[PDB]
Amino acid sequence: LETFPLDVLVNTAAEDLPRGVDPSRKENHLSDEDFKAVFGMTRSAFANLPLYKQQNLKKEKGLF
């Protein structure tokens, strides 16, 4: 599991995203500290939200 800075996952052009990052699950590539800061819940709780809600939260945060 490769981890990258929040700014890299939010602002890197799609064509330049590190090859190992799943574009549909950018949040999995945040450090634990950044996931906590960005989502405010555990990774498990976030994954337990309906996918549409995970997506909607991510859209506002630039991680969709």
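The residues of chain A that appear here are 763-826 by Swiss-Prot count, in order.
If you check the header, you will see the structure was determined by X-ray crystallography, 1.5 Å.
Including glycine, each Cβ sits where the backbone N, Cα and C put it.
Quoted from Swiss-Prot, the note attached to the mutagenesis of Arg787 to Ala states: Reduces affinity for F-actin. Look at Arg787 (mutagenesis position): DSSP puts it in coil. Close to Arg787 (mutagenesis position) in the fold, though at least 6 residues off in sequence, lies no residue with a CB less than 8 Å from its CB.
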